[PDB]
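Student: Supplied in structure tokens, the structure appears directly below.
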Amino acid sequence: XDXXX
Amino acid sequence: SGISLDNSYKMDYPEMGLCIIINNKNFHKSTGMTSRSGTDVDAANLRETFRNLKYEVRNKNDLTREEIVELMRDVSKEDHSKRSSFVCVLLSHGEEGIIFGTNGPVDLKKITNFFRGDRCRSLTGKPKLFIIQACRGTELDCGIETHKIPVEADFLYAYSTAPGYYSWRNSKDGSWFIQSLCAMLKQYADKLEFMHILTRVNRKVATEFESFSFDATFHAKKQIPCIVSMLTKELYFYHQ
């Protein structure tokens, strides 16, 4: 899955 | 001898140099930062990619801010005289100018300052590459349908994302930027100058990836990486 940093 | 040109860095020292990879996956419970699923895939991809470019790779996992600083100080104090270059890859949560240790932030300038031309003399005149997979802010790209040298010279910062923007990571394949960087180095390091490799990484990230989210705020978003070069010569990973 995406998700962010 | 004949006519000589000095347009590319000397990359035929006995060693290519160190590649330090700081892989922060798990953060202190105290900080409330989420586990960076996918980052081990990035760290493995980078270790293999840089191994094949003949870098001495050192992987470090889940370092506190104090450990990141101590590591970078210690590495900058090694004798790099026999090394062509230096590479550091940072995989973590971040904000503009900041990378997270497992227990809080470190300014990127604090890390890079150890390698300044005046402070790491055995790297003066050699390329110092910092590859940074971390967010640089909270903007979302919605896309559109289609006799001295400066102490800051000879650094290259390969950022995963534009200033101000989030940077995206997939739990199975790794971050969009590191997947793409490793793919392009594997295909083109024996063929193209590094800025041209990084431009292909820009295109790959920009064109092949788009977020998918059940939350509309974060759905269908795009990313462009950001090459920041203070290099003074062309950089080829190979030599004749």
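Numbers here mean position along the shown chain, with the first residue as 1.
Per the header of the entry, the method used was X-ray crystallography, 1.5 Å.
Any Cβ shown, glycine's included, is placed from N, Cα and C.
These came from Swiss-Prot, pasted as-is:
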- B:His93: active site (ACT_SITE)
- B:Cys135: active site (ACT_SITE)
- B:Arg169 to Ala (Swiss-Prot position 207): Abolished ADP-riboxanation by C.violaceum CopC (MUTAGEN)
Student: I'd like the Cβ neighbour count for B:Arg169 (mutagenesis position), meaning other Cβ atoms within 10 Å of its Cβ, all protein chains included.
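Tutor: So the Cβ neighbour count for B:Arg169 (mutagenesis position) comes to 28.
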Student: Per DSSP, B:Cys135 (active site) is which: helix, strand or coil?
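Tutor: Note: B:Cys135 (active site) is coil by DSSP, not helix or strand.
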Student: So the entry has no coordinates for 10 residues flanked by B:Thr146 and B:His147. How far apart are their C-alpha atoms in Å?
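Tutor: A straight Cα-Cα distance of 49 Å links the two sides of the gap.
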Student: Whole-number Å only: compute the distance from the Cα of B:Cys135 (active site) to the Cα of B:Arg169 (mutagenesis position).
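Tutor: That comes out at 10 Å between the alpha carbons.
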Student: Give the distance between the Cα atoms of B:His93 (active site) and B:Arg169 (mutagenesis position), rounded to the nearest whole Å.
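Tutor: For B:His93 (active site) versus B:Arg169 (mutagenesis position), the Cα atoms are 11 Å apart.
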